[PDB]
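Participant: Before I ask anything, here is the structure I am working with.
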Amino acid sequence: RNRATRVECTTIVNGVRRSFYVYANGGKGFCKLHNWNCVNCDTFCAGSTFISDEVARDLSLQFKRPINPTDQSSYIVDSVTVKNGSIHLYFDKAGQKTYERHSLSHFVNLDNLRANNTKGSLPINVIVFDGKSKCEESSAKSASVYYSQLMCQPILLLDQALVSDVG
Amino acid sequence: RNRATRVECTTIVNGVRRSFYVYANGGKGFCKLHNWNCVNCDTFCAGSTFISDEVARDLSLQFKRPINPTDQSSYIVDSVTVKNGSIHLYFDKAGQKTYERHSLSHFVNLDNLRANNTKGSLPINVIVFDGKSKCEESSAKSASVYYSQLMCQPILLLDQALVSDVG
Amino acid sequence: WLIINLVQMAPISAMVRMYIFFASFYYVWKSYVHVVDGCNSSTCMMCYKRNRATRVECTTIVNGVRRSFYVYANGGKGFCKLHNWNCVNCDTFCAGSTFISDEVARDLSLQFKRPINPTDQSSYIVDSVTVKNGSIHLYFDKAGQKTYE
Amino acid sequence: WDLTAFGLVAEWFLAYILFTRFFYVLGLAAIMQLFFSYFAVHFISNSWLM
């Protein structure tokens, strides 16, 4: 019936309503795992379908049919260890302890990465917030879905106190 | 029935909704290849009809009748070679390897050409983005349809790393 | 009295056999559902997913041309806990062996949606040269230890 | 040779191909018939309506 490639939806960040697109296959396959027309929905490359939990229920409310989400919006870090110029971030995943690695060059300046920057884009997949301030944590949680929908793959949350002492 | 010259539609770039016009013949011919009233739809000159794939499905949804697109929104470059002050850009086209040439004077300053500049207009048909950053690639992909609808002919995408070493 | 009649309807063995029949049918139906439609746990790759194949294709940028290359695997037999990859004789260098570097490790981790561990650095710097018996010896430092070829 | 079972299997396969909303009630009837034929006797007493 529908050959559309992008699906529009809205989200609220910092008290304003933004918009972003959700990509679709366009007419091939059905992907009965989450009953959506997806293109290679197993890789975090650009252009791949990514249905977050927060927008899955809104999409399944606009389209009157059940829709199953694929990945959670964000996860909370628990431990970080530096090694030979690389940093490992540890977080839980469906009850299993996993880790991810990134370059240390991105952590030289936290201010351009924290929360809602002036540029409006994130250079890396992590975000830094103060754990004591409730408002900062709430704003980071709110912006997590938007930044995980603008680019594929989930967003990892870093506490400022935890990463302050390692750098 | 309709003698209108321009058709309105909308697109989303950088989280805001812009508008642009689509030109029509105005009452002569039917162009059964894509069942739309077009004026000389074989030349990339100004004022010619240009139906991109991304907006073709939206137009065929506003107008309850099938509409066939003419050209894809954008293509990805694969190789560049300089020669006697000229640069050739190689990209695939329907399974055939083709190339396009442009002057080297436009590449002296990449910053006024990359992504969404302050001016809001592109001086040439190419765009430069960082391949490592997912967000930059997504923004370029989103703006590609808008910049290929503001002016005729498709937009060619250049990776910043690829063109960095040749200049 | 209704409960008394219900509980004394049939002997225990008949009840057990009837429960076994329904349980077997339910499990057969669930297995049939699991065969076609796919399971939720796609991370473990179960058996309905690919990426168990011997070869994996990736791309890299050199000068002005994008080049492709293959990455080898065991095809499903065995798994390495240290490298988190289906490596084959990764401790020796030969035709058909596997080699992962940080320049490709991140891309492969992004493609497979799980972290992987690179095995060695891409390149090293030679600091001294010695020539003997018509042969040339190149010395370099690796992890604080002297090595030569 | 005899091939009645293969014919019945083909009929069931073609029925499963032509899936509708009312296949479930037929499957329920078939499984109930199998269950009743397999045990019977034990839980049938009095109650001529039953």
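Note that chain C is numbered according to Swiss-Prot, with residues 2366-2514 shown in order.
Header entry for method reads electron microscopy, 4.2 Å.
Cβ atoms here come from the backbone N, Cα and C positions, even for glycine.
In Swiss-Prot, a natural variant is listed as C:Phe2387 to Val, annotated with the note In strain: Lambda/C.37. Look at Swiss-Prot and you will find C:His2399, C:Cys2404, C:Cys2409, C:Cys2412 tagged as Zn(2+) 4 binding site, backed by sequence analysis. Look at Swiss-Prot and you will find C:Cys2445, C:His2448, C:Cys2452, C:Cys2455 tagged as Zn(2+) 5 binding site.
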Participant: Taking the center of the Cβ atoms of C:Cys2445, C:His2448, C:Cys2452, C:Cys2455 at the recorded Zn(2+) 5 site, which other residues in this chain have a Cβ no more than 8 Å from that point?
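Facilitator: Near the Zn(2+) 5 site, beyond C:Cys2445, C:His2448, C:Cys2452, C:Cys2455, sit C:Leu2447, C:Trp2450, C:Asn2451, C:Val2453, C:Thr2463, C:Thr2484.
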Participant: Given C:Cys2445 (Zn(2+) 5 binding site) and C:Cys2409 (Zn(2+) 4 binding site), what distance in Å do their CA atoms have, once rounded to a whole number?
Facilitator: 15
Participant: Given the binding-site residues C:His2399, C:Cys2404, C:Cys2409, C:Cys2412, state which is nearest to C:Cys2455 (Zn(2+) 5 binding site) when distance is taken between Cα atoms.
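Facilitator: Checking each of C:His2399, C:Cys2404, C:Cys2409, C:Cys2412 against C:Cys2455 (Zn(2+) 5 binding site), the shortest Cα distance is to C:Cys2409.
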Participant: What is the one among the binding-site residues C:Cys2404, C:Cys2452, C:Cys2455 whose Cβ has the most other Cβ atoms less than or equal to 10 Å away?
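Facilitator: Compared across C:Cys2404, C:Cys2452, C:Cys2455, the most Cβ atoms within 10 Å surround C:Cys2452.
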Participant: For the binding-site residues C:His2399, C:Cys2445, C:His2448, work out the Cβ neighbour count at 10 Å and name the residue with the minimum.
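Facilitator: Minimum Cβ neighbour count within 10 Å, taken over the binding-site residues C:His2399, C:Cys2445, C:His2448, occurs at C:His2399.
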Participant: Among all protein chains shown, how many Cβ atoms are found within 10 Å of the Cβ of C:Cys2412 (Zn(2+) 4 binding site), not counting that one?
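Facilitator: The answer is 9.
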Participant: Taking the mean position of the Cβ atoms of C:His2399, C:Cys2404, C:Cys2409, C:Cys2412 as the Zn(2+) 4 site, which residues outside that list, in the same chain, have a Cβ no more than 8 Å away, listed in sequence order?
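Facilitator: Same chain, not in C:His2399, C:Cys2404, C:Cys2409, C:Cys2412, Cβ within 8 Å: C:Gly2403, C:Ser2406, C:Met2411, C:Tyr2413.
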Participant: What is the separation, in Å, between the Cα atoms of C:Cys2404 (Zn(2+) 4 binding site) and C:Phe2387 (variant position)?
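Facilitator: Approximately 23 Å lies between the Cα of C:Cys2404 (Zn(2+) 4 binding site) and that of C:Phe2387 (variant position).
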Participant: Closest to C:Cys2452 (Zn(2+) 5 binding site): which of the recorded positions C:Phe2387, C:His2399, C:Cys2409, going by Cα position?
Facilitator: C:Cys2409
Participant: Using Cα coordinates, what distance in whole Å links C:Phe2387 (variant position) and C:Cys2412 (Zn(2+) 4 binding site)?
Facilitator: 27
Participant: Binding-site residues C:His2399, C:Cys2409, C:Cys2412: which have a Cα within 10 Å of C:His2448 (Zn(2+) 5 binding site)?
Facilitator: none
Participant: What residues, ordered by sequence, lie under 8 A Cβ-to-Cβ from C:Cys2409 (Zn(2+) 4 binding site) and sit at least six positions away in the same chain?
Facilitator: none
Participant: Near C:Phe2387 (variant position), how many other Cβ atoms are within 10 Å of its Cβ?
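Facilitator: I count 11 other Cβ atoms within 10 Å of it.
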Participant: Going by DSSP, is C:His2399 (Zn(2+) 4 binding site) part of a helix, a strand, or coil?
Facilitator: helix
